[PDB]
Amino acid sequence: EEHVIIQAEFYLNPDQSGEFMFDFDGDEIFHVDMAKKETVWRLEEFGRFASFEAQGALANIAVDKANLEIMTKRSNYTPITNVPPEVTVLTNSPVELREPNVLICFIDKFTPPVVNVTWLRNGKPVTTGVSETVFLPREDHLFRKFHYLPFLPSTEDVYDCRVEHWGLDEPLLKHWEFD
Amino acid sequence: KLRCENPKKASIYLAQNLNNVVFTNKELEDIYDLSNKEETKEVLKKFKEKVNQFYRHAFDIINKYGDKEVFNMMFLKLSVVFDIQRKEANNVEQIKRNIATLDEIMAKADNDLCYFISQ
Amino acid sequence: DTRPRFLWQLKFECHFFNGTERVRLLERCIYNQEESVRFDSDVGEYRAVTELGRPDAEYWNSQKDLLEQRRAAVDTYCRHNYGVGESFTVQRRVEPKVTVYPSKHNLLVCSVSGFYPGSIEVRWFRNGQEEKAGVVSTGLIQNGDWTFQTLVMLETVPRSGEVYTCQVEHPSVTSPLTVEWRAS
Amino acid sequence: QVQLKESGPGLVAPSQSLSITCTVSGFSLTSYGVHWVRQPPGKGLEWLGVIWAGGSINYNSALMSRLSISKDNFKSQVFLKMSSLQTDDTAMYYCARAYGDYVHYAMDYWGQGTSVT
Amino acid sequence: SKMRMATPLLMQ
Amino acid sequence: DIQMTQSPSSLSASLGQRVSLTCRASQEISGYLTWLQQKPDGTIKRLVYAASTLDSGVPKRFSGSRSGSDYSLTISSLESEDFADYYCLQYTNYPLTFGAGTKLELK
Ligand SMILES: *[C@@H]1O[C@H](CO)[C@@H](O)[C@H](O)[C@H]1NC(C)=O
Ligand SMILES: *[C@@H]1O[C@H](CO)[C@@H](O)[C@H](O)[C@H]1NC(C)=O
Ligand SMILES: *[C@@H]1O[C@H](CO)[C@@H](O)[C@H](O)[C@H]1NC(C)=O
């Protein structure tokens, strides 16, 4: 038997972004939205059995911020290498026509964690029902991220997980279509 | 402020020796100047007032108690709040949340201070 | 935007072996793609992975009180959070939804989808004959929403009448889930 | 697992045609790109060209007008050609794998090497 | 009950 | 054509010693550097890519680094199978250029 529980946080400059989440064998338990000061559970059932106060994560980001600015001057402002992402488009289950499913855009092995993810249906951006995770950690210290588009599979639509990273030159578009 | 009857747990982050955490008056005005629309005028006065309330409360703690750990942690957490303020300085709801957040940080500062003195 | 970027990461990891008998705590600090400092519960202190993290290790390891609370974090943090969440994380049991379908007549795929945990066991049978020659598996796919999926493909298609059977053995079920596929 | 294997004739008479083949297993060429490198006996390496997963090919300016790189995704093998042989083409020929279709994806897995003298 | 958290340290 | 100057051509050291291989470019390469190892048998294996990202199947004694325009590959302790040839590689733009190379010798 082997189980792993991970608490992962990061801070980024000069975008001034942060994160705080919990991980179990590569699956997220909860994260805190610091803008709203609310604890968000990955599955709604998890809130009925355990509780976490989102207020305590604020002091962690305040330490992550002061750590990053100390490491930047120490490395002589050595920029991070913009590692381009490997992007995979999956589905939650085998797909069927006119039967609800969930498109998954696995954005893997990238750094830093800034991505302009946009679900494109026949070329136009879509935000109806779109869900996303937070930047999930990795063993090689790169990042994973899942973007979900609850969709009704059909043959008349094609989907693109347009990924914009600074390690690329043009936007990365990973295609998906039925059959 | 009498000692808290039931102080909560107090974490430690080793923030005793940080310098240059307080935003000067010039830096504050740059933050306020981002609030320039017709709907933020009423709430900005509240925000500036609470920030002024935060500054006096924070600078009162350093005077007698002089707890550098929670003083610096207050501004380090404030630095995170001003980051949210910078990205949205015309959001009425967020400013009120940042006011409540700044009151939580003051409440947490008192909560942590009454814990440390007893210990 | 072409300005340089600077990234800082922090991870706390609890490793569980045989329930809670052996617990390993691994705390890591990552600056720009490279781990610089780490805490190992077996070692019991911070070790500088690189020369960048060397000042941190000599600094964090000098605080006695925070090291004791970090060694004890196997109980107060790792074991505690294990008991808090084991009812929906470790004891979590979601049955696989197993289905079979032929691609294009070969490479018979057995879809094991929406199961938890990921410790799956898929075996192909030819009327009880466990076929091990043409089996190819895509691997264990993690969906990010506390589920898993996996496609296992069998290369050798049979003649008419040879009923291939995909058997799935998962901790969520005592009787293995069998989905049979027929022939021409 | 991921493996790359180079094969090709070793006898290269002066002023002839050359051809090298690289065979890959454990991945797909529709998702990865193949580089080509060569190494003269007892000296350094020299990048020749690259073909990406989409099919875009980028040769070397110094050795252009001679190099030629192709692929066959179904057969999972790569090809190299170098016309107008000479005495400096004596070297070891290698192949390597890189992800995607952009130069900033690093190469990961190498072959063993085929020889021409 | 409640999930707990570990707190980082500040570099020198 | 970016010119890579691999600082050592040959290095002699015993086992369990720290060695550094420095690679320098004539232009800005934006941290896109890959390190390689070629054993005397003639097989080549990647160690570090993106100048700081260790490969998955690599011992934890191989470290990549970047400091301005000076890149490096560091071996914290030398085993018996570490004595081989090493080549840096820039891939920021075409043509990809390798260093001359470094031969690691058992003293
Ligand atoms: C930063 O640059 C200074 C001045 O050239 C030099 O002395 C120092 O070693 C450099 N530090 C690093 C980490 O590159
Ligand atoms: C996302 O888009 C914004 C707006 O165009 C741009 O400034 C930013 O650089 C993008 N972020 C990326 C590519 O990571
Ligand atoms: C696993 O832990 C249990 C208690 O949780 C213990 O009884 C058992 O002996 C352990 N297994 C081994 C192999 O030591």
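So for chain A, numbering is Swiss-Prot's, and the shown residues are 28-206, in order.
For this deposited structure, the header notes the method as electron microscopy, 2.3 Å.
Backbone N, Cα and C define each Cβ position, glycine as well.
The feature domain 'Ig-like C1-type' is assigned by Swiss-Prot to A:112-204.
In the three-state DSSP classification, A:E65 (mutagenesis position) falls within a strand. Annotation of the mutagenesis experiment A:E65 to K in Swiss-Prot: Impairs the interaction with HLA-DM complex, CLIP dissociation and peptide exchange.
Around A:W68 (mutagenesis position), the same-chain residues six or more apart in sequence whose CB sits under 8 Å from its CB are A:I56, A:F57, A:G74, listed in sequence order. Record note (Swiss-Prot), mutagenesis A:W68 to F: Decreases the interaction with HLA-DM complex and peptide exchange. The unchanged residue is displayed.
The note that Swiss-Prot attaches to the published mutagenesis A:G74 to S is: Increases the interaction with HLA-DM complex and peptide exchange.
Record note (Swiss-Prot) on the mutagenesis of A:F76 to W: Increases the interaction with HLA-DM complex and peptide exchange. Counting every protein chain shown, the Cβ of A:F76 (mutagenesis position) has 13 other Cβ atoms within 10 Å.
According to DSSP, A:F76 (mutagenesis position) is assigned to coil rather than to any helix or strand. A:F76 to A, S, V or L appears in Swiss-Prot as a mutagenesis experiment; the accompanying note says: Impairs the interaction with HLA-DM complex, CLIP dissociation and peptide exchange.
Among the sequence features in Swiss-Prot, the mutagenesis site A:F79 to A or C is noted as follows: Increases the interaction with HLA-DM complex and peptide exchange. The Cβ of A:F79 (mutagenesis position) lies under 8 Å from the Cβ of A:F57, A:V59, A:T66, each of these being in the same chain and 6 or more residues away along the sequence.
For the mutagenesis result A:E80 to A, the note given in Swiss-Prot is Increases the interaction with HLA-DM complex and peptide exchange. Decreases the affinity of the interaction with TCR by more than five-fold. Residue density at A:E80 (mutagenesis position): 13 other Cβ atoms are found within 10 A of its Cβ, drawing on all protein chains shown.
Among the mutagenesis experiments that Swiss-Prot reports, A:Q82 to A is described with the note: Decreases the interaction with HLA-DM complex and peptide exchange. The number of other Cβ atoms within 10 Å of the Cβ belonging to A:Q82 (mutagenesis position), over all protein chains shown, comes to 17.
A mutagenesis experiment is reported in Swiss-Prot for this position, A:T115 to R, and the note states: Decreases the interaction with CD4. Counting only residues at least six positions away in the same chain, the Cβ atoms of A:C132, A:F133, A:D135, A:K201 sit under 8 Å from the Cβ of A:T115 (mutagenesis position).
Under mutagenesis, Swiss-Prot gives A:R125 to A with this note: Impairs the interaction with HLA-DM complex and peptide exchange. Here the Cβ of A:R125 (mutagenesis position) has 7 other Cβ atoms within 10 Å, regardless of which shown protein chain they belong to. According to its DSSP assignment, A:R125 (mutagenesis position) is coil.
Checking the mutagenesis positions A:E65, A:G74, A:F76, A:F79, A:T115, A:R125 against chain E with a Cβ-Cβ cut-off of under 8 Å leaves A:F79. Sorting each residue of the domain 'Ig-like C1-type' (A:112-204) by its DSSP state yields 0 helix, 46 strand, 47 coil. Closest by Cα distance to A:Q82 (mutagenesis position), from the mutagenesis positions A:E65, A:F76, A:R125, is A:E65. By a Cβ separation below 8 angstroms, chain B lies close to these of the mutagenesis positions A:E65, A:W68, A:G74, A:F76, A:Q82, A:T115: A:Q82. The subset of mutagenesis positions A:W68, A:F76, A:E80, A:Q82 lying near chain C, with Cβ atoms under 8 Å apart, consists of A:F76. A:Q82 (mutagenesis position) carries a helical DSSP state (H, G or I). Using CA atoms as reference points, the mutagenesis positions A:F76, A:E80, A:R125 were checked against A:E65 (mutagenesis position), and the closest is A:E80.
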